[PDB]
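A short write-up of the structure that comes next.
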Amino acid sequence: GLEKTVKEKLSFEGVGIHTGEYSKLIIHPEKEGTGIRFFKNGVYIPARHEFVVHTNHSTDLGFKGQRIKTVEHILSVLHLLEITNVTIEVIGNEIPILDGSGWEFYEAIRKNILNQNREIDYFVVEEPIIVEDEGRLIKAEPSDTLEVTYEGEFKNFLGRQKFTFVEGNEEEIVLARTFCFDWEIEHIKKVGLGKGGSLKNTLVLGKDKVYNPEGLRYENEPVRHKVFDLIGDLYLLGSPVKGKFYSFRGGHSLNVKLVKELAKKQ
Ligand SMILES: CCCCCCCCCCC[C@@H](O)CC(=O)O[C@@H]1[C@@H](N)[C@@H](OP(=O)(O)OP(=O)(O)OC[C@H]2O[C@@H](n3ccc(=O)[nH]c3=O)[C@H](O)[C@@H]2O)O[C@H](CO)[C@H]1O
Ligand SMILES: [Cl-]
Ligand SMILES: [Zn+2]
Ligand SMILES: [Zn+2]
Ligand SMILES: [Zn+2]
Ligand SMILES: [Zn+2]
């Protein structure tokens, strides 16, 4: 595939799910070999694992005293579309959550793709690797195409479910929204997070219920979302990725752990 940028500057704005503050994004075109980077208060923050500063409830980056929260969704959409050269200017402290999915970013960026004059240098998984953390596991192995499976095991009605993304099925995961359980709200608010959360940008699930009046988009919308998150975190390898991945109960922390182990090995 050829390296790609955007045809023109694209803008997005809205509340950050964790800060509860308004922020604005400006996606700038960039030349071949630039890579994906964020820009905030005069500092460039590359979208790479060396710049990850926090992973508990979002994937956050920082450099030289400047931090940006919740990069997982914009990075997943850029990865899915193979956008390789772009500057994401952030006026604020977090990426806007919008409806909690990648839909708005995906629809706008997909209509503005500009192919460039280089073949993409893919990050190619060369051998099998397994990373683990207290009941959670992620396996990666060689593959000519990006294939990502997430298997969840939930304490509520969702039970045990899995979903697999393969290239060409981007539309199956870009609408899946972020979610949380009603029993998690206390903790998230207590640690100074979830300030912008509402039923308009997060699915809220209970032991037997879906609080959002619209309900779920898909019966397995939560696992489709976890696949979407893993594809965003994999872009921290700094190039579009080719490999077959299987995550059992993974989250941003384990995804970043896998990315760092893959980067170290290769
Ligand atoms: C008007 C009133 C409205 C009320 C609404 C406002 C409430 C406050 C706003 C909340 C906003 C946040 O909700 C945003 C936020 O944090 O969104 C995160 C997102 N970033 C990503 O976070 P992360 O990847 O780090 O998540 P974990 O993997 O760690 O899972 C998390 C827990 O699920 C367990 N788990 C996991 C997998 C499994 O198979 N089984 C199982 O049990 C696991 O053990 C752990 O206890 O995905 C999470 C989902 O999974 C989202 O919640
Ligand atoms: Cl925390
Ligand atoms: Zn090619
Ligand atoms: Zn926490
Ligand atoms: Zn997240
Ligand atoms: Zn997410």
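Numbers in chain A come straight from Swiss-Prot, and the residues shown are 2-267, in order.
For all residues, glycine too, the Cβ spot is worked out from N, Cα and C.
Around the Cβ of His19 (mutagenesis position), 22 further Cβ atoms fall within 10 Å across all displayed protein chains. One entry in Swiss-Prot concerns the mutagenesis experiment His19 to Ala. Its note says: 20-fold decrease in activity. 2-fold decrease in zinc content.
Looking at Swiss-Prot, you'll find the mutagenesis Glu73 to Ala noted as follows: 10-fold decrease in activity. 3.6-fold decrease in zinc content. Spatially close to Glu73 (mutagenesis position) yet at least six residues away along the chain are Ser59, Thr60, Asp230, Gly233, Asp234, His253, judged by Cβ distances under 8 angstroms.
The Cβ neighbour count for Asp230 (Zn(2+) binding site), using a 10 Å radius over every protein chain in view, is 25. The Zn(2+) binding site annotation in Swiss-Prot covers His74, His226, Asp230.
Quoting Swiss-Prot on the mutagenesis of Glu95 to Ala, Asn or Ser: Almost no change in activity. The DSSP secondary structure for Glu95 (mutagenesis position) is strand.
Listed in Swiss-Prot is the mutagenesis experiment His226 to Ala, annotated as follows: 720-fold decrease in activity. 16.6-fold decrease in zinc content. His226 (mutagenesis position) is surrounded by 27 other CB atoms, counting those within 10 A of its CB over all protein chains shown.
Record note (Swiss-Prot), mutagenesis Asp234 to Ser: Loss of activity. The unchanged residue is displayed. DSSP classifies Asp234 (mutagenesis position) as helix under the three-state reduction.
As a published mutagenesis entry, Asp234 to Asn appears in Swiss-Prot alongside the note: 29-fold decrease in activity.
Looking at Swiss-Prot, the entry for mutagenesis of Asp234 to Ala says: Almost loss of activity. 1.5-fold decrease in zinc content. There are 27 other CB atoms within 10 A of the CB of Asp234 (mutagenesis position), with all protein chains counted.
What Swiss-Prot records for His253 is active site, proton donor. Look at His253 (active site, proton donor): DSSP puts it in a helix.
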Based on a Cβ-to-ligand 5 distance below 6 Å, what subset of the recorded positions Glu73, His74, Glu95, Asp230 would you report? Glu73, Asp230
Recorded positions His19, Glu73, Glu95, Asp230, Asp234, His253: those with Cβ under 6 Å from an atom of ligand 6 are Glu73, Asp230
For Zn(2+), residues beyond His74, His226, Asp230 with C-beta within 8 angstroms of the site's Cβ centre include exactly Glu73, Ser77, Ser102, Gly103, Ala177, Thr179, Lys227, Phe229, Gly233
So how many other Cβ atoms are close to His253 (active site, proton donor), meaning within 10 Å of its Cβ? 22
Result for ligand 1 contact check over recorded positions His19, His74, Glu95, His226, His253 with Cβ cutoff under 6 A is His253
